[PDB]
Amino acid sequence: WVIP
Amino acid sequence: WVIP
Amino acid sequence: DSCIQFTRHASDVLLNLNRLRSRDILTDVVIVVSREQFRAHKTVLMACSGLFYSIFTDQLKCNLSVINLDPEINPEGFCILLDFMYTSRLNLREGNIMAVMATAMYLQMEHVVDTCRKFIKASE
Amino acid sequence: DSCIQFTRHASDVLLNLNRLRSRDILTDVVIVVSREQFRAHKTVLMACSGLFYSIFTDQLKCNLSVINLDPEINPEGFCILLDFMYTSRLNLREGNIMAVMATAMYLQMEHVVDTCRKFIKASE
Ligand SMILES: O=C1Cc2cc(Nc3nc(Cl)ncc3Br)ccc2N1
Ligand SMILES: O=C1Cc2cc(Nc3nc(Cl)ncc3Br)ccc2N1
Ligand SMILES: [Cl-]
Ligand SMILES: [Cl-]
């Protein structure tokens, strides 16, 4: 999971 | 396009 | 093999499937969550959820145009997860994390359940 | 927004759609290319090809279970492109590049046409  |  | 690969292809496909969803094109099922209704593509639901995969591979349920979810399921949690299926983006907030995690457990969306468990563990 | 994103989601969705294709699950159209037949999902074809997008948004053709392609289309070129749609991998070879490029132009698959043109320009 990432900060888009 | 890339070499997978 | 000696194939070449287009890096953005999978993302571009999903973006187009979401555009078809937004315009209600070739949607073939209604998911009923209490008083709310959500139109979707059976194939996308199966590709994202272990529960929908099991439902639409059943010889009788594969032909249903309406699927009713368990009454304990929260329509907002379902909406957030349906958006995630079509976009890869999850709108996870303090106010919705419990409903989203409960809905992802029911839908059998393992990666969502995992991030919810981690975000909850960080706040305790 | 304040969304989080699962990097591998789009790739995982496409991998599952390809698994449904391989087991012939919920395929809803046959594409006829001369003597050959190819089963597929209308939504995936629309998401990958400007030609299929135009075909399945037409109020009459959206309901067809069989689509016949132009007789000039090569079944092997179509097969290679159908594989690319479901996998992001393109099996481009000296022996098939002309048929693949002609098929991608007909199907309106701009990124494939672009790499074919570049590979051809390098060999001249
Ligand atoms: O957390 C998750 C997400 C998910 C998706 C599917 N979907 C499919 N799985 C397989 Cl093996 N083939 C085709 C399809 Br469509 C099955 C289980 C799960 N569990
Ligand atoms: O080279 C390409 C690939 C492609 C795909 C689509 N598909 C869609 N386009 C739009 Cl804007 N909305 C929903 C869908 Br499905 C249209 C044109 C093209 N040209
Ligand atoms: Cl997931
Ligand atoms: Cl393309």
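All residue numbers given for chain C refer to Swiss-Prot; the residues shown span 6-129 in order.
Heads up, the Cβ atoms here are built off N, Cα and C, so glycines get one too.
The secondary structure of C:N21 (mutagenesis position), as reduced to three states from DSSP, is helical. Other Cβ atoms within 10 Å of the Cβ of C:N21 (mutagenesis position), summed over all protein chains shown, number 16. C:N21 to K appears in Swiss-Prot as a published mutagenesis result, with the remark: Abolishes interaction with NCOR2 and HDAC2, no effect on interaction with CTBP1 and transcriptional autoinhibition; when associated with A-116 and 376-Q--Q-379.
Taken from Swiss-Prot, the feature domain 'BTB' covers C:32-99, and the record attributes it to sequence analysis.
All protein chains considered, the CB of C:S59 (mutagenesis position) has 12 other CB atoms within 10 Å. For the mutagenesis result C:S59 to A, the note given in Swiss-Prot is Abolished ubiquitination by the SCF(FBXL17) complex.
Among the mutagenesis experiments that Swiss-Prot reports, C:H116 to A is described with the note: Abolishes interaction with NCOR2 and HDAC2, no effect on interaction with CTBP1 and transcriptional autoinhibition; when associated with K-21 and 376-Q--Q-379. C:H116 (mutagenesis position) carries a helical DSSP state (H, G or I).
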For C:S59 (mutagenesis position), the three-state class that DSSP assigns: helix
Sequence-ordered mutagenesis positions from C:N21, C:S59, C:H116 with Cβ under 6 Å of an atom of ligand 2: C:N21
Rounded Cα-Cα span from C:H116 (mutagenesis position) to C:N21 (mutagenesis position), Å: 23
Cβ under 6 Å from ligand 3: qualifying mutagenesis positions of C:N21, C:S59, C:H116: C:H116
